[PDB]
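Visitor: Quick one: this structure, given as structure tokens, is what I'll be asking you about.
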Amino acid sequence: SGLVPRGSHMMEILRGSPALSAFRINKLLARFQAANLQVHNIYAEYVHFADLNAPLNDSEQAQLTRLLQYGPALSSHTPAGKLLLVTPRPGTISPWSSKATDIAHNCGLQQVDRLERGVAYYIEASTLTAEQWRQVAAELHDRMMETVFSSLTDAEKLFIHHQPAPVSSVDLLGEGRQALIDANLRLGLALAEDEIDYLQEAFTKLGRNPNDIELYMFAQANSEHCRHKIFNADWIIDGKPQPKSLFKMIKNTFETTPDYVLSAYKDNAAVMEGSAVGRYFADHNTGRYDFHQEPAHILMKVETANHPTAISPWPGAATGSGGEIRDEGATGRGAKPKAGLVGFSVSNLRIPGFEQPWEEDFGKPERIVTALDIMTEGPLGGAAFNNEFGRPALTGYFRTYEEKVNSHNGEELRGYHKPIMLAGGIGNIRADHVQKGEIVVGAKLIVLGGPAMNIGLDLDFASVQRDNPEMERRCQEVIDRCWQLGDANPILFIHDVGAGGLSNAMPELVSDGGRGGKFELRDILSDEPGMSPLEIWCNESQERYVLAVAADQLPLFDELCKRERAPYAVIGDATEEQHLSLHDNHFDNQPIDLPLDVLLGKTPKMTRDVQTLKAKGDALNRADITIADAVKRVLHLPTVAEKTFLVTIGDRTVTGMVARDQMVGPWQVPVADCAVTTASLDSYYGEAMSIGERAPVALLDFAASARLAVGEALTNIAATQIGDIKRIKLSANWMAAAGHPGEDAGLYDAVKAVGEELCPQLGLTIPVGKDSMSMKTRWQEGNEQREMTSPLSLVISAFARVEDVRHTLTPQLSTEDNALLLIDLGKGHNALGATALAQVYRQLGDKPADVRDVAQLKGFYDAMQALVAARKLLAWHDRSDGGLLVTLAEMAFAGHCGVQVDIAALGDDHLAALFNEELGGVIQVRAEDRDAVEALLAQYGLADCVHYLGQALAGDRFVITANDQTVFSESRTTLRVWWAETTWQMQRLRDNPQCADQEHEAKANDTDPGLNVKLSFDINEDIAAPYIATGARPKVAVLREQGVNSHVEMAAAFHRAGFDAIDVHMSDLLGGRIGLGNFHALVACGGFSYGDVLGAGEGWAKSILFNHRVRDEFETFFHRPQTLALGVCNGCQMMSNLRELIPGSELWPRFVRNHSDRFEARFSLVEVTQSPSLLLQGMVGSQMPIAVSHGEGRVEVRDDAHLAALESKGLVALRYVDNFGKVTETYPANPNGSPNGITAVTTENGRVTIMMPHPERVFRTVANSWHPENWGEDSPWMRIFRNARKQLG
Ligand SMILES: Nc1ncnc2c1ncn2[C@@H]1O[C@H](COP(=O)(O)OP(=O)(O)O)[C@@H](O)[C@H]1O
Ligand SMILES: [Mg+2]
Ligand SMILES: [Mg+2]
Ligand SMILES: [Mg+2]
């Protein structure tokens, strides 16, 4: 390896492995050909750069070299052709770097100051000009994050030490107002004239020049983003002063319905009442996991990341989720995220070779990415955060819209060039932590989390975000430790770090407590020593929280952080005086010195004096429309179409509390209308999340669009067992182009429509929300000015306590004798304006849907709740995009059956009856219950809306009649494949196209029987019960490393089998607080230890191997004659890297990147095979589904000799099977490409078993996405843990 001087350090260059699989190489070559770049071949290798602060001895050097060996064993090639090295841009540090460096440090290599990675491309193209070489280089890197170099040694530029930049004053005293004008422009403060006035007067009064940092801080605190001027403005509309702000109209819903609300408008989440259940976690003193019976109340929040996602969509969406997760954990005095939701709105995809007939290219700003790039990289970013942090993503929306329409301001381009990127979720919180505590004078003021870097301050580099989810998981564990101390929780006050960085968050924190603060700049953790005080204080670096703790709790807080490996710094003290001081020990000066009332003082309230514009719609021109062609087009609208590309990329099982995910039934079809989690691992109480949104309707009727968003949230949630509608609480997220003609009045009318009218009438609170007020994009296209302006876009998220998660209905049709009933809350209006139908024929139409009758909407909800509780429904699916046609089609997909329905009672206009998007939906009931159900509906005033349609039938026919006429008839399989083509095409361009194609094609085989089970044992027989009945409970070491996230449910699985589950962190073993000699059983848990950097599980394993003491400890345990060990997912990966310590493991494979090249969150069919594994005794020959959630689960052997030997030794314990029951390598039945379906192996003695899937996530029947109806509480997988208990005796 290379090793050269690098300032006061030395940089080593270490060659890595091949970086690109053959499909990615072929895609690059095909792109060069399409651009007329004659490239003969391309080969890529990873290259690692280690900046060292002191030398490595031979043993250390071998360790570093070994740390940097990871990844799929693709064949090396001797470099040939022109080198183009792609790295992060100078002045940035990749998250890869942060994590790789942490691993080196935890392996004892303190001489490593920083590791960084690039990709060396070797391009053979003898014919190319210097300009064409620049186009080659452009294809190989992301201009917003990366640079291209011509030498490996050029990477020294990434590690240049810069001296701290000093504070700069702005010379108000020496130049007058012009100094502020100049600084406003130079620093991009975006200050209004009255803010310049305010600043001039404040600093004139103080008799000194403002520092840049003080002006920047002020400017971020007074931005529209941060201060919500529009939502607090006075209004005049059509010449009449209005009596309430938009914010006051939202709060009206709380004044009317305070019921069940614990916290609203006083934190960065709302809180509502949950249920008393067993909160499961490890005691501070014992380290033992136990149930704590108490209220688990429910917090909720929804954020957006719309501007950053237009610029750099991966980190935009990633930090959209990451920032919202911090909002959750900083609720109260600390709380715990539980599940997420995700939303996207973008312009037309225009997928190459799959262009749809409504799509027209209208151009876009050069500086933003395309709609397709947002939907490619954005979902991956959001999922990278949710997967690596560890929260399941269980509901969402995805809308495409881009059209030239005759809307409120006449004919113009309306769409989402600036996208909606929405991220939200629910969490749980203890009752005594909901209220923020007092900040005592003298409280210590702390930053918990990541380093600062210069983030948030080519073209828009300031909008390129950066995510490190594992850092935030580390912080969440500290927060967890704190709230888990109950009355001894040392957090007095916590707040997330977001917009404005420390410059907003710390002043907010002290101000919220009625205190001031004094801070020391040089106590803040920084990874960029060149940064100015402005950059340090104001940057928008991620994964940070601020909190206040009493001085006497610092030793406790320090112990908590050190055990989790969460960085923290004490950076100031709360003061009685309401002043803000920031001192700098390096420069011996005071960058900030301000009264808080100056700093947080307000310019006057805004007044918006505006006028109504109302579009007259145009009647839908039906010339080119037929029912058959409409069905085909609508199924091809991404808004309607199957969403799998957004769903399987994100974990849906972490925590073991997910009851209802998006995928429904044996055929795992993503049509669930809402998410449901259990409240704990010991209850059937739970929580539900749904979304309603209908932006295109706002192009015709602003208030109708907002009413439908509320209505649809309710219809999506309605077949979940909740009870009182007042239990349902809403987030309202308002996206608008404020100032665009007609939008401001429209916004006011829409907020009034829901806040003053519909939600109070229904009994719905809106206790949380946000606004994003610049939803438009302008650019120069020809000679012409162009603009793309969003509709007003309200997104409602609904959240509710659930009474019994077991009673949730889905769209999965039964074929027992049945009746299908439409509940048409449209009352026969059958509107077609602003529908999917209209959109797919390039039109807006005339009049949209709306809430037609408030009492009947409420009646619908209550009738559904009565039917759910009485168990009278077989299925439910609501009507939304694509109308009744799509509702029925999606039900037939989920039921893998046909329908025979007649629509003669829905009007003479069959098109309008089928494609209107009025509220309501289809219930399925048992035929014998039809009359009673209809009487029930009639009791709620719905008789007029209720219509018998027909029945679900076995087979493949989707038939719509009207008397004796066939209106539409098609193969259900044909429809289901058309509906899949969008996700097919997205998967195909994003992932391994062979996998995309296999997944797509399997949908066309109607004989697929779906997931099905065969059991070799009695699922209900607790073989551990006689042991448990003795009260003797063996310990299990529940092993976790930093970034592990699946340890709680693992503990709970062993607990149910009779173990005392002990939390054992790798820090515990390294510090002597735990020794494995005291245990007879050990389990290595799932997650993303070190973010999987350096190969999943490798940093964890090598941290053990390279500490001789801990290594010996593991080796001793494994060589004992009676010990048992299990490794699941990340723990399986980890243990596969410890073969040298594990007897009988010599034939084990490696686990590497899935063949799909994508994270796979699947509910996959496996079979238990004959092997020595003691943990699978009694289960051989069983077939049943299991939770899969991994990106590096593919079994990789050295050669066929190794595969054959492993197989002949008989050590394979689980294999993927297809639904026909055969061992398979076809995707996604086998989700990762593992040869012979292998996904678990054991040792020769059967005492150690490792597996990729997660039995601990699905030990509870209620947590199985699909399962046989007759199962009880226990799934088949409970047997693994019971086997471990019995084996111990
Ligand atoms: N952006 C997304 N991320 C994750 N899941 C999503 C996303 N968009 C849609 N889904 C899910 O895919 C399924 C279909 O979504 P959609 O047809 O928009 O729902 P609906 O029409 O019931 O409102 C639902 O289970 C939904 O939660
Ligand atoms: Mg839908
Ligand atoms: Mg729905
Ligand atoms: Mg929807």
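Going from the start of the chain as shown, residues are counted 1 onward.
Looks like X-ray crystallography, 1.9 Å, at least that's what the header says.
Keep in mind that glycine also has a Cβ here, set from the backbone N, Cα and C atoms.
Per Swiss-Prot, the features are:
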MUTAGEN   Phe218 to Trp (Swiss-Prot position 209)  This mutant shows a perturbation of the local environment, however has a secondary structure content and a FGAM synthase activity very similar to the wild-type protein
BINDING   316-327, 395-397, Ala672, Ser880  ATP binding site
BINDING   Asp673, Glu712, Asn716, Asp878  Mg(2+) binding site
MUTAGEN   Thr677 to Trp (Swiss-Prot position 683)  This mutant shows a disturbance in the secondary structure of the protein and causes a 30% loss in FGAM synthase activity
DOMAIN    1036-1289  domain 'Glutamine amidotransferase type-1'
ACT_SITE  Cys1129  active site, nucleophile
MUTAGEN   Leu1175 to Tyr (Swiss-Prot position 1181)  This mutant is extremely deleterious to the structural integrity of the protein
MUTAGEN   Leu1175 to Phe (Swiss-Prot position 1181)  This mutant has a lower overall folding of the secondary structure and shows a 60% loss in FGAM synthase activity
MUTAGEN   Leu1175 to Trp (Swiss-Prot position 1181)  This mutant has the same secondary structure content and FGAM synthetase activity as the wild-type protein and exhibits almost no destabilization
MUTAGEN   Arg1257 to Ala (Swiss-Prot position 1263)  This mutant is structurally identical to the wild-type protein
Visitor: I need the neighbours of the Mg(2+) site defined by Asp673, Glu712, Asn716, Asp878. Which other residues of that chain put their C-beta within 8 angstroms of the C-beta centroid, in sequence order?
Guide: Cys674, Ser690, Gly692, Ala713, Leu714, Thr715, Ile717, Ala718, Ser880, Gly921
Visitor: Which residue among the binding-site residues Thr319, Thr395 has the fewest other Cβ atoms within 10 Å of its Cβ, if you could check?
Guide: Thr395
Visitor: Whole-number Å only: compute the distance from the Cα of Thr677 (mutagenesis position) to the Cα of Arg1257 (mutagenesis position).
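Guide: Computed Cα spacing between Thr677 (mutagenesis position) and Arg1257 (mutagenesis position) is 13 Å.
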Visitor: If you count CB neighbours within 10 Å, which one among the binding-site residues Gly316, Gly322 has the smallest count?
Guide: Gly316
Visitor: Just how many other Cβ atoms lie inside 10 Å of the Cβ on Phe218 (mutagenesis position)?
Guide: 24
Visitor: Using C-alpha positions only, work out which of the mutagenesis positions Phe218, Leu1175, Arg1257 is nearest to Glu712 (Mg(2+) binding site).
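Guide: So, of the listed mutagenesis positions, the one sitting closest to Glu712 (Mg(2+) binding site) is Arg1257.
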Visitor: List which of the recorded positions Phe218, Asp673, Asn716, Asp878, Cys1129, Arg1257 have their Cα within 10 Å of the Cα of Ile325 (ATP binding site), in sequence order.
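Guide: Qualifying among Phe218, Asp673, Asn716, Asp878, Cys1129, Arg1257: none.
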Visitor: In DSSP terms, helix, strand or coil for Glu712 (Mg(2+) binding site)?
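Guide: SS state of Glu712 (Mg(2+) binding site) = helix.
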Visitor: Scan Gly316, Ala672, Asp673, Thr677, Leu1175 for recorded positions whose C-beta lands under 6 Å from an atom of ligand 1 and note them, or write none.
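Guide: Near ligand 1, sequence order: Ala672, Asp673.
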Visitor: Can you count the other CB atoms that lie within 10 A of the CB of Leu1175 (mutagenesis position)?
Guide: 24
Visitor: Roughly how many Å separate the Cα of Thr395 (ATP binding site) from that of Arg1257 (mutagenesis position), to the nearest whole number?
Guide: 19
Visitor: Let me check the 10 A CB neighbour count of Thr677 (mutagenesis position). How many other CB atoms are there?
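Guide: Excluding its own Cβ, the number within 10 Å is 26.
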Visitor: Would you mind checking how many other C-beta atoms are within 10 angstroms of the C-beta on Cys1129 (active site, nucleophile)?
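Guide: Result for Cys1129 (active site, nucleophile): 30 other Cβ atoms within 10 Å.
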